[PDB]
Each structure stands twice: as C-alpha cells, then as structure tokens.
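A short write-up of the structure that comes next.
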Amino acid sequence: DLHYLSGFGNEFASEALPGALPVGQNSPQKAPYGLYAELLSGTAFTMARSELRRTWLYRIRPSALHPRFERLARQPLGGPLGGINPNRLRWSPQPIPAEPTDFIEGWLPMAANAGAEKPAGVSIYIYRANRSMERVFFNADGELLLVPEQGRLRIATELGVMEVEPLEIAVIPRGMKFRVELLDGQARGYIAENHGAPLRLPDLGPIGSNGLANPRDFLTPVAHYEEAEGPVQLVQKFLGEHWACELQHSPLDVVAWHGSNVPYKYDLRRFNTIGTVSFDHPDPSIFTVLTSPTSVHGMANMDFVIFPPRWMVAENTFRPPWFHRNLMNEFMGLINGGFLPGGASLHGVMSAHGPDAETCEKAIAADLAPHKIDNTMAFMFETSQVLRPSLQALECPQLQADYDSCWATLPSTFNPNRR
Amino acid sequence: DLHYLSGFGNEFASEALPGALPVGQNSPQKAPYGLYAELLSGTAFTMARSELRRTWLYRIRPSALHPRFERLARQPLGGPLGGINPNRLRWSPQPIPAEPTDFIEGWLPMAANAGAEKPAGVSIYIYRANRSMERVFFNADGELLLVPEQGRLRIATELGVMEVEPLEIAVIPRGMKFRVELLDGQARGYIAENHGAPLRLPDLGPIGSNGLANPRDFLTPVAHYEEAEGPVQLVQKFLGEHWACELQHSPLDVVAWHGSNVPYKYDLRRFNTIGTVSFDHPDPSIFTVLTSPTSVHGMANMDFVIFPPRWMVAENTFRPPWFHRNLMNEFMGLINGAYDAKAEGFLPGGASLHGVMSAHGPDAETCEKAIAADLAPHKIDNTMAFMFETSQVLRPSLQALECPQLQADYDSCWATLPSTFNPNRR
Amino acid sequence: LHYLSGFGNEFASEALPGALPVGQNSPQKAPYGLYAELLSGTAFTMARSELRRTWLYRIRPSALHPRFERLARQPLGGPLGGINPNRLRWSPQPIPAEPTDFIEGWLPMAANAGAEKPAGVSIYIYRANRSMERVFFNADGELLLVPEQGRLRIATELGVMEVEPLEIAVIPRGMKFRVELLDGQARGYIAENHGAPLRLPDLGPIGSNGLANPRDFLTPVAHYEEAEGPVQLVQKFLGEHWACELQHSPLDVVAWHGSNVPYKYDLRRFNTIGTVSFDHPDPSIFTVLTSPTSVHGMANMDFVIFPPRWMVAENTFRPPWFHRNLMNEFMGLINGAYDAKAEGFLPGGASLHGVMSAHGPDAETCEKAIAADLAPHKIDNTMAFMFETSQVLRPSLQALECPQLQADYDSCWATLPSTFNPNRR
Amino acid sequence: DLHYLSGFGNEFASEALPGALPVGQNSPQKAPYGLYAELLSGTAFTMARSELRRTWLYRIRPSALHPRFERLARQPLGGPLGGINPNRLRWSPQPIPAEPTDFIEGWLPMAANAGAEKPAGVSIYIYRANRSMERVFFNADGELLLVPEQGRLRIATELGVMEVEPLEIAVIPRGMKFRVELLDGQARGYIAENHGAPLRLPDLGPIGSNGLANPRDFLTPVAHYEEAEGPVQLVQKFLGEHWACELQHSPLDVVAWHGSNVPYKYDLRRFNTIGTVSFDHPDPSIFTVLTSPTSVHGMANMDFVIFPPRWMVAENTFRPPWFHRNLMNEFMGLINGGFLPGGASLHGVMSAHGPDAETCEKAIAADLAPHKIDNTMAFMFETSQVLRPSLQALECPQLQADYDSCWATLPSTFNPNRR
Ligand SMILES: [Fe+3]
Ligand SMILES: [Fe+3]
Ligand SMILES: [Fe+3]
Ligand SMILES: [Fe+3]
C-alpha cells in the first residue's frame, strides 16, 4: 500500500511529518523539526523552466557528512570495449550468476556509445541479481532507466519508496541515492543509462494534447525517511567505477521534499497506443514512451519505444515491420511473451534487418482482418550514436553465432512479366 | 487525360516545347524560343529555403503587359460582416443560384477572421457556380484551398491544367492566374482563403517520416500554354474587390517553368489515416492534411483536418468525439455521407460553426448508443467530413446570418441530454 | 561636427569632463548636479543583441512639462485613399508656398495602416521651406530619412548630425530633435518604422564583411543647449501633433551612454555585392537596413539601394526581370536615372508596385537589353532605392488625388511585343 | 544513355518497370511484380521534414539477405594518426600506385577531425585507383562528397547510375550501396567524408531566393537494376574498417524507388558566382556550394567552397585573398588550372596565411580594370574541428618540405612619414 503522487514533470511537494516543509520559502534560518535544507540540482540553474529539474530536500543529516570515497576492488563495469564488429547481433537471455550479486554488482555491459571511463550518450546493461542491496548507491554518471523482465523490485530512494514489476518502468535521476530490495529473491532486466539530456515525454506533433504515455500515469513516491543508527556503506559510480565510503547514519534520511527532480515509475499497460487505422505500417517512433534529446532538433540521444498489445487493422498491407536500413542504432529487448524474454538484438547503423521468409510468406498470404496482438511486450532502445558491444558481450556463451542464418532462406518473388 | 508531377514542395521543372527551359541559368539574354523570363515570388526573398516558394516562368508575353484595372460593378464579396453572435451555428446546403454565375462570382462568404477589405488569417466561402469561366483570374489577397462537394472542376492555371472532383482538394497560390471550367454544368464546394503563411505538411512528431498525407501524392500539372488571339478579360481580387482589365492575348501563355510556387491537387482517399489501436479517442489534430502556421509555434493560423473512412477499435471507450470547449474555432463541412458525432441536419454541402469556447459534443441519441454498445472492430466507411480550424475568431457574414439555409433550432440538438450521475454507484 | 562610429555600439560621450558617472548609472550625487534619465527604446527583457537603451545626463528632466494639447494644424490627418491595386507612379513633389517646417511637410504617400492605428511602415515624402523653431519627438515609430534635395542639420538630444543626399539618417522613436535647413528648402523620403528597430541584415554566405559595414555608421557626440526662454515641444502620437510649451531647451543632455542612438550613413560607402558570372541577383542582395517581424525571413520592411556598380553578367538579360511579388515595392530616386525605367522616373519621384502587381522593364529597355553586346559596364552617377514591405501599402487620399500622380503609367508596358516562335529554339 | 531527375532535396519517384511503384501506399501486401519493400532511413524518423532524408525501395531481394560480414585483410584506412603539428602544410599531387587498386582500396587519408575508429566531423581523402570495382560497397560511417580531378567515374548505385567528370561533384548518402567504374583506365580526386549532418544548400541570406548553386542543377539518376546471378562481394566501411560478405545475387536490384535520400551530382560550371561589384574582397563563404551544419548555428561542420572562373572588378582594392588568420581549418585542393591540380594545402586553426611577395607586389602595382579569371577551379573544405594530418600524409614524399619559405621574402613597405 505505497502511496504515489501523479503527473510527469510536476512541482511536487511531500512531507513525512506535518509542516516539515517550510512554507513560503526554501531556506528558513530555523527549519521545521530542526531539519537541514539541501538542494539537488539535476540541471544547470539557467535552463528554461521546461527543462529544469531540481529538488529541495529537508533531511536529518547533510549529504556532505561523509568520509573520503575509496575505490572498491570489485568493479563489474571495468571490462574493456569489444573489437570493431558491424554484424547483426542477437543474445539469448542472461543467466543469473551463482556468486552473491546485488543490483549494482549485477550490471552486465551489453553495448555503449562510449567507454565507461568517458560516459557519453547512452550505456546499456542487463542486470542480474540474487541479493538485495545491503547498502545505498547513487550514479554520478547519469540517469537510470530500469526495465524489469523477471522479478519485482522495491526501490527505496531519498524521495520515497517505489515498487516496480515487469511491464512497469522506473527512472532514477543522476546522483539520487537509492537501495534495491529483491522482492522475489532474484531479479533480471534491462538498463538504459542516460548520460545526456534527461528523459522526457516526446513532442506529440499531430497526436496533440493527449495520447501515448499520458502524464497522469507517471508516479512518484511520497516522502519516507529512515532513522537507523549504525554503519551503512555509501557507493557511487563515477566514470564507470564504484567508489565507496561508510556512513554512521542512513542516507535515506529525507523527511520532506519539493521540486521536479524525482524518481518515477510508469506502467506500460497504461500506454495509449496509436497506430494505423487505415493501411501501411507506421514508423516505430510512434510507439515512443520517453525520449532523451540532443541539441540537434529531431535527433534523439535515445528514444525508448515499446511494442505493446495492439490492434492490427492495416488493409491491403504488409503488416510486419518492413525491411529497414537505419542511420540510428536499434537495441531490442523483450519483457514477456530465438528471441526470448531477456534476450537482445543489436542492429547498428545501416545494418540491413527485417522479417524472415516464414514471416514474409505468412503475411503476404494472410486474409487481412482486424487482429489483436496480445500477451507480448517488446521494446527498443534506439540511439543516435553507434553502440559498441562490450568485450564481455561478444565473448559470452549467450551470443548467437549463426544469427545471420535467420535471413538465409529469403527468396526472390520477382516476375518482370506480371505486375 | 492529364499528366502530373509528384512531390509536395518539390523544385519542379516542366516545358511544353523541348529546351524551352534555359539550361544552367534563369535569365538568358536570348531566351529559348524568344520567350520572356518572369519571376513569381510567393514569399519574401529571405525566407528559409524550406519556407521558400518561387517559380520561374518562360512565357510569350510578360504579365506586365496590361492596361489599367477598373473596379467591376458586380462584387460578390462586398457584403458586411454580421452582428456579434457567440451562438453555435449550422447551415443546410447552399442552393445554386439561378442567375448566370461563374466560379469567382459564386463565392458565398460564410465566415472570416476579418473584413474582406483588410484580409487577415482565414476567410471561408461556399462556392456555387453554373457557368464555366470565360475570363482569367488571380487572387491577390491569398492562397486558395478548394474542396469540391458536387461537380468536377477543370482548372486551367499558368502552370498547366488540373482536374478536381469531390474527394480531392486543390490549392492555388496567391497571385497565380487561372480559369475554372465546370465539367458537369454546375458545381458546389468549399473554400478556405488563406491570407497567412502558405499551407504545408504538418510536423509529424512521433508519427515520424511517413504517414498522414504522404508527399508523393501531391500532384502538380505539367506545362501548358494557349495561343488564342482576341480579347480576354483578366480579373483580380484585391482587398475583397474584383477589378478587371481587358487583354488582347491569353495570359496562360507560359511555355515552360521551374520552381516551387505551384498549383497542386491531392486525393483525400490516399490519406494514411493514423488513430487509436488501443483505447480512447485521439485529438482531431491527428487528422491534419495541411496546415498554415503563425509566428506562434504550435498554434496554426488554420489546420485543414479530415474525417475519413477508418477503423474504430478502441476498447472500453466512448468512441464518438468527446464533449469539448476549445480556444480554437471549428468550421466543419461534409463532402459526402454522414458525420459520426451527428445524426440529422448535417448533409453534404452543409456547415457548422462552433466558435471560441462554445460547448459542443454528441447528442443524447449518440451518447446512449455509444455507452450501451458491444464494442468491436468497426470500419467507418463511405464518408468524408472535414474541418477548417482557426486560431482567430470566425465572424459569420451578414449574408450567412440572414440566409434561409441557417438552421433556426440548432441548439435543440443537445436539449435532451440526460443526467446519468449516481453518487452511490461508481 | 565630430562623430562616433560603430553600428549598434555601447557608446559613451560627455560634453563636460567627468559628466558621465563612472562605475554606475544612478549616483546619489550626479556629476555637475545633472539628472539621470533612462530612454528605453525596447522592452527591458529583449535579448542583448536586440537591446536599445540610452542613459542621459541632463539639466532638466523630460518629465518637466505641462499638459500636451492637440494642435490645430494636423499635417497627417488626411484619410486613407480607396482600394486600388494599380501600379502607380508619381513625379517629384513641389515644395509648398505656405511656411512649412520639417514636421509640417510630411506628405503621406502610402502606409500599412491608418495613421491613428500605426503598424508596420508608413511612407511619406517631406517638403519644407523653413527651419524648425520648435523641438519634436515621434511616439509612433523610428524614422528613416532619405534626403534627395538639400542638406539637413539635425539637432538631437544626443548631439548634432548633418545629412546630405546620398546619406541616410535614423532617429529612434521618442527621441527629441530639431531640423535646420542648410539650403533654404528641402525634399526627401521617410520610412516611418512602427515595428522592430531597423538593423543590419544577416549576411548569410556573404559572411562577416560587406554590404553596409558597421564602421560606417556614425553617431553624433553630446551637445547641450542652456538657452533660457520659451520653446514649443511637439510630439507625433497616433498620427496627431500634440504640443506643450517649455521654458527651457529640451536638448539639454550634457552626457550620455548606451545604444539607443540617432545615426547617419553614407550610401557611397556601400560594399555592393552582385553577380560576377551570370543572371541577375534578387534585389535583397542590396539590403542596407532591415526591420524584421516575428516571422523569420519576412521583414516588416527592407531598405534596399540600387547604387553605382559593375555589370558583368554574360549571356544574361541584365535589367531586372519581369516580376510578381508577395511583397510590396515602393521605389524612389535620390539622383540620376534608374536602370529599369526609360523615363517618367525622376529624382524625387516614386512608384508603388503592390502585392502581385505585374512589373518589370519596358519594351525599350527590353529591346536594348536583348539586343546589346555584353561587356563589363559600370553603372554610375545614380542612386535609387526601395522600401519593400510585407504588409500591403495603402496609398493615401492625398497621394491618389495629387497632380503628380501620372495618369498613364501602364502605357510604359503597352508596346511589349511577342517575339515567340514555336519552331526555332 | 543516362537520364536524371532534377531538384535538390526533392521527393523523387522512379520506376524501371511500369507501375513498379505501389500507388497510394508504401507497404502493399501484394507488391507490384513480387518486389520487396525496403525503407532506407538516412536520418532519425523525427527530424523536421526539411531535414528528413529517407527512401522507399522496391527490390528483388531484401538487403537482409546476406551472411556474416568478415574483416578484410587489406585495410586502406588503418594507418595511425600523425603526430601533433601546427605547421602550414602543402602536398604535391598524389601518384597513382602500381598495385591493382580500385576506388575503395585507394583512399589515401590526408587529414581528419578524428581517428578512423571513431568517426566524427569530417575525414578528408585523396583517392587514386587503377581498377574498376568488381564488387559493391556502402559506407556506414558517413556521407561521401566526391570531387573528381583526373578521369571520369561511372558510379552505379542502388537508385541508379550516374557519370561524373572533373568539374562535377557527386554525393553518396551514408549506407547506400554503390560501385565505381573508371571510364578512363584510372582516376584520382578528392573526398570529404561527412560524418555529421548531411550536406545541403547554404542559407542565402540577402542573396535571397536564387544564386550560388541553384537547386535545379542537382541531378539524381533514374532507377536501374541488375539481374546478374553469381557470387558478388559486398563490402562495408565500418569504423574505418573494410568488412565483407559474399552474396549470390547483385545488391543493385532496385526496380523502383521514391523519396529524398538520393545520390546526386552537380556541375560546378553552373555555379552562379556572386562577389564584389564595387570594392574590397568578399569572405570566401560567399562561394559556398554545399554545407554541413552543426547544432551551433552559423558554425558549420564543414563548408565546401569553390573558386571558379569569375569577374574581378573591385576598384582601388587589393584583389588577391587578404592576409588571414582563422578559427576554422582550411583544406585547399585544385581541380584544374607549388600548387598543382591534385595538390593540397592545410592551414589549420590560427595559422597565418595569405599571398606571397610576388602576388602582393603585382597586386599593389596593377592598373585595375575588369578582369575575367578563367580556366581554373580550386576549392576548399573548411571545417570547424581541427584537421589532424594522417601519419601517411606527414611521411609521404609529396609533402613539400620547404613550404614556409613561400612567404620568406615578404618585405616591409611601411613608411610612417608618408600616409
Ligand atoms: Fe529498424
Ligand atoms: Fe471540438
Ligand atoms: Fe519586384
Ligand atoms: Fe583563410
């Protein structure tokens, strides 16, 4: 029975004790309950207000109260970049490791725009974990988009507690402290780490003022603070590296807060899917849930896109996705329903992809009538920068060695003598 | 039949005689065939190239060769703006007048953002004609969007001839000369006169790089010139007035041209309609065919929206348009069939106007039907309604306010909406 | 006279040493006991590139004035002319016999809107035969002055500038000034800009230099008057002259700094760009100053010139092409003859080719141009110009009823022949 | 005989068989002639339509029908980065090598904003070839601007065939498959590989609505397809590397196509040159033919600029290019007419350049009259990012070792007692 505040991008305000929030100002000399005011600035001060992300926290002890960070010996993300490889790639789902592995220890580097030491654009991982985190963590390297596939997550953050289950997504702003509890003992899922402009709702164009992901469905947890006394490890990811310090208090000691730099979750089942109600096959940008822009208008750092249960009604139309060569880079995953839940495919810049022969023959031969796609949920992380597969990803047992064969049996159907 | 060039916004090139277009330049000293170069600038010289519209003409006689224009006695567009009236308005179809009336003489002012003498925003007319034009015409007050409802038009312009039937639309650029022949003896339809930024394709947003009105379906006619020798009246519309002069030559004497300021036509049947494949009822802006922007981003001078055959699949959803009050001003027409928010009273050739913040929506009948219905995939078919939606208030003409076609009891359409509210049962 | 240079500069000028406060704008104790006064030419929140504001340090505050009263003599009070799409041409305007100072002799030619609802651009031709014995400001817009006959000595709050034909001058909205005629009488053109202040055009590929170089834009140094006695202060508000009487000189600014300034520019210094190959470039290429709108690329008005220049286009119809324009073209002539008109267009003359009016050369200019052997040719000893506007230019009733309006302008195009032959390329 | 479609940025449509193009839609269930639909997306789907480049293809076999790509042993572009060097540099023309070398094998990297493995901005090459390509190629790393200097090229692309001779340029969109055939036995010329926003026409500013490169002169080939059966090698350039696979069919099998992502050519001899008709010496940006923007307004990724035959008429003026120090980086080449055709010069950020003593002396002394510069075509690739010369370029024999002496005789003509 966790409570949530609704509305993407809102100036929220939540207090765990009556009047814990200062009224009419952010920095009283005598803060209610004797709390410390702290500002979390997720963007430059001078952004246009529409881009502004900042949260005022009123907490038991300042975040400044911490000893020196030291580099952990254990570094899940220190593996090298893979060699150059233009090929189409597909993986089978990643098995959960035997060794104890919490949420942060479990990120397996799949592909990234840059080396972990110079975070830029987007880095993509698959997380595997068999332990709840017995420590607190923040990412200095970017925003985190989590896409669960197996197992629920109870995520306790500075702003409050949220639970996410497969078919839901969650986002945790850069630098925000959080701790992940595995409700089901173990967990698997995907991560897009956003090193760039924070994820937001796409420009709707002609779709207008409603549709796709409705702002009312983005939920942010209410204030919740901890009073545990005794040592707690605080871990941060900085330029790919986990550095840690030990606190003698719980860093999740925020009693009240206000602002717009907030963790949130969204249920993909609430997506107001838009598609063709006539013919043809619309561009997959139409399925956009969240997007991270660049200073180049129209070209996203990354678009998060889903392929949800939907009605198929295209008349006189080849209904599967058409054959395609793309400037952008397509990383596909599957949440449920050769491509299994937990699996992945990377078709990079100008790689030729599309349906196989059996998909083609069946689509061309189909008696086209309205059809409901159901019990499936796929998605794509599409990035503008090339995604370089990690060495780990290219060498792991789960990489399919004959993925190219999927297209081998495509036939010519060309007859010059009959249109 | 007629040949066309495809591609909305293209730099086209067309010549009626081989090599009539100068190669490598626009202004030769000794132009091919002894023709005159002439530049038709549809926009300021300094527009962004994406916003530029200009066409080079290679013609027998320059357009400048004409004597003084004189005001005609006959002025279709000279009637006063009607009184202030915030009411929801509905007209039945406009009958064709008895007296001889060509295409330009036949425009009936329905509503406009401003007085005809001070053109701004959009002016809306319904045309009614029973004569083919035996003169040539250009509108200097703006761009014309034509929406035939009865009868095919054969439109002879400077750049060539195009034919338009109901379910197709045609655009004529401001200042471009043309002549309308009625292929079916008489004709009736709608006009949006755009006084603002030229109509163009909407920004597709998440729809991406394909969909709605695909550019390949926008057709521009090929070069064609007449050589008739004898008097031709040339009329122009200026500040709402018709002014004429007599020429001793045909002003459709353009033997070749190149450029982007072109007349064009579009078959609405080919609209790649996008909608809900899930639930709810998408905003009608999703149906945009063409749009004319203002300097305020996101707020169009006018959107041209259609309501075409389309699959209705939304589950657990009130399917007809929702009840609505709107900053924008909604002028709706019907080209054929029946519209899905309405029941009676709205026929082909009819119109409705719901202005700024007027409360509109479905009737009691429709609401009852939609709430009880067993929802399943359903193809809406054999229908084409549309809307001219404008940001500026539309002021009905006096003629519109006083005509027999104005329906006297339009408000009673919503009279029977019942309360179904039950506070004890969610 | 001395001047400062640099279009758009933050200028600083003092007529007494240390009269400008150093390090601040508003001292409690101003140097020499002067009053600080801010002239805000633009909204406070304009981007800095678009900011126009001047700090004045003056003997008496502009606020020291009694109620303005409406003058009986109203130069600009005439009605709008009727609707008329025709091509129009006017001969030079005679200088009236009645005593007529600078502000009294504005002959309204055409305007985007009625004088009482100013918007866009209003065009006048001024004719004066007396020097101004009063001071004037225009609340309705910025003034672009294009002298054609006789030199002007213009005393402004910021200093004195002298303008002769082939120079232009611009005076910001609200800025007080007095005009002296150095040659007894004067004639010329005005573009009254009700919209965004005139500035230098975006050069595009022309780059970082050329057309009108900013170094050539000149602003007067501070000058102040201490004269004690009655002076009439007139303002133009919503087309009307209103006036009060002061007992001091309002040109009493001892020191000033900032960017809201009067300026002049010598068109002979224009770095004219053109074709060095073929064809005939769009006349936008001759843009001197422009006033934008919120619609990018569509100016409220462009001020363009047609100066001495080299004509070198090979295999090219060199005169301006036949044309039909969305924009509205008001042309005038400072001296000499214009390349597109054989005759009927003289210095002081004017033409108006409104939206989509068909214009171009005549059959005589045509004939010679098509026939001429082409070699490099220096067009010289001429200066014409255009006020091109996006909004329609409505001629005034005066302009349409005045004896200088040529009755048979269309006849200039009547003899254009068909040289068309379907069967030889 | 080759036919072409005209109009830069046009939505084109071309079909080699009557009605090969589906009418009214892009994705029919039963395509005309049994062809496959393939979308080539040259930009993000959500680009403003003015910046959108995409082409629908209707082809015999899908592009996906290919086996695994493998790294070729021969690698033309793998040579390391030259060392740091701020000096002005000038090269004599490049000799055509003895060894058999086709178009893609004969790119000599001259200088680049970045290393081959991390394409950004612009890479500049000189190609030398003595064999026609007997295979097909696409470049995944960027768009190709070709500037022939010696020998004509017949470039067979997916969208059709075009012929380019010196004094013409050709552009090939990223990822588009093509084959270069040498009509003259061998060929040499320059290449600007554009890794950024695609080249387009420059904003004309006051020049207005016509002039410079007029859009009507940009020509795109009509549809042409091959039905040759037998092994064919497909090669791609990815992160600077040549990777290849073998198809058992021609990949130039597009029967029809429509859209805006097209190859094109343009004859520089049609450039409507603009310049001074009064005095002074206009900035060479006035000669821009094509430009690649950045997100920084007014600061191009690259400008392609030409110095063609033209009238010089400036009076009381020093007519040669002024003495000059530039933020931008200037790579000069010469097509026809120390600096020979095929040669190059690099003046990088803030290097001081300008005329030599002989040029100054003659120019200050000349009796200025209209003068037609004729029979000469130079050009420049100006880039915003520093161009690092390749190791190869810095150690090549054609690098002129005494270039700085060109300016060594510049004298002082200063005289303070005579204005
Ligand atoms: Fe794809
Ligand atoms: Fe509505
Ligand atoms: Fe003109
Ligand atoms: Fe330079």
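Residue numbering for chain C follows Swiss-Prot, covering 9-433 in order.
Determined via X-ray crystallography, 2.0 Å.
In case you wondered, yes, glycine gets a Cβ from its N, Cα and C as well.
Going by Swiss-Prot, these are the annotated features:
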MUTAGEN   C:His288 to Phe  Reduces the catalytic efficiency 75-fold
ACT_SITE  C:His288  active site, proton acceptor
BINDING   C:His331, C:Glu337, C:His367  Fe cation binding site
MUTAGEN   C:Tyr346 to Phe  Decreases the affinity for homogentisate more than 60-fold and reduces the catalytic efficiency 20-fold
BINDING   C:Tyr346, C:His367  homogentisate binding site
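Contact with chain B, taken as any Cβ pair under 8 Å, is found for the recorded positions C:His288, C:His331, C:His367 out of C:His288, C:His331, C:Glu337, C:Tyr346, C:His367. When secondary structure is read from DSSP and collapsed to three states, C:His367 (Fe cation binding site) falls in the strand class. Just so you know, the Cβ of C:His367 (Fe cation binding site) picks up 22 other Cβ atoms within 10 Å once every protein chain is counted. Within 10 Å of the C-beta atom of C:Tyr346 (mutagenesis position) sit 21 other C-beta atoms, taking all shown protein chains into account. For the recorded site, C:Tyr346 (mutagenesis position), the DSSP three-state label reads coil. The 6 Å Cβ screen around ligand 3 retains C:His331, C:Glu337 from the recorded positions C:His331, C:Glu337, C:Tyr346, ordered by sequence position. Around C:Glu337 (Fe cation binding site), the same-chain residues at least 6 positions away in sequence with a Cβ under 8 Å from its Cβ are C:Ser359, C:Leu360, C:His361, C:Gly362, C:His367, C:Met394, C:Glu396. Under the DSSP three-state reduction, C:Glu337 (Fe cation binding site) is assigned to strand. Listed in sequence order, C:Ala366, C:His367, C:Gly368 are the same-chain residues at least 6 apart in sequence whose CB falls under 8 Å from the CB of C:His331 (Fe cation binding site). Taken residue by residue with DSSP, C:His331 (Fe cation binding site) is part of a strand. Residues within less than 8 Å, Cβ to Cβ, of C:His288 (mutagenesis position) and separated from it by at least 6 positions along the same chain comprise C:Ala321, C:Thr324, C:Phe325, C:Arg326, C:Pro327, C:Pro328, C:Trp329.
Cβ atoms within 8 Å of the centroid of the Cβ atoms of C:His331, C:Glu337, C:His367 (the Fe cation site) belong to the same-chain residues C:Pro328, C:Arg332, C:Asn333, C:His361, C:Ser365, C:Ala366, C:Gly368, site residues excluded.
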